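A.B. asks: First the structure, which I've put down as structure tokens, then a few questions once you've had a look.
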Amino acid sequence: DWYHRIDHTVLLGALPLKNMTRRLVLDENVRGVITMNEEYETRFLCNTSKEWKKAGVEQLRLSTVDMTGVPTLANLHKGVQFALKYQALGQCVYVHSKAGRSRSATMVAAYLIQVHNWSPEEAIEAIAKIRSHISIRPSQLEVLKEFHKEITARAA
């Protein structure tokens, strides 16, 4: 409920509390973390970059302008390539935001688009089958369509 495994590499969830570190690292084999959050959101509640590293995981932090939670294309590619790095290692990646409903769902959708060449709607549908309460905003949907375009153009 707090989080869901999406595939063999990626998990999608809400803020990772410090007491969840052992479960994520040991049980879920999480060795990378993508933090779709602002500093004021993760302060106190989450591992710092250093605390993550001490626990055996590399943190990647990505921000957005407002509460509609829309990442730039650049941050999308950065995030996806990060996830792909750990996939190649046979290791897992915890992709999170505050609620694991929107900003993080968008990041996971981008990863799925890249991995399967799925459309944004197909990617979103796949996530929703597993994590019911996700919420993609129209602005988030549009950047995902742009991402799919770049992925496809690149493949040509």
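Following Swiss-Prot, chain A shows residues 36-191, kept in their order.
According to its header, the structure was obtained by X-ray crystallography, 2.0 Å.
Cβ coordinates come from backbone N, Cα and C, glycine included.
From Swiss-Prot, for reference:
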- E73 to A: Fails to dephosphorylate PGP in vitro (MUTAGEN)
- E76 to A: Fails to dephosphorylate PGP in vitro (MUTAGEN)
- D101 to A: Fails to dephosphorylate PGP in vitro (MUTAGEN)
A.B. asks: Tell me the Cα distance separating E73 (mutagenesis position) from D101 (mutagenesis position), rounded to the nearest angstrom.
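C.D. replies: Spelling it out, the Cα of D101 (mutagenesis position) and the Cα of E73 (mutagenesis position) are 10 Å apart.
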A.B. asks: Given the mutagenesis positions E76, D101, which one has the fewest other C-beta atoms within 10 angstroms of its C-beta?
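C.D. replies: Sparsest of the mutagenesis positions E76, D101 by Cβ contacts within 10 Å: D101.
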A.B. asks: What's the number of neighbouring CB atoms sitting within 10 A of the CB on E73 (mutagenesis position)?
C.D. replies: 14
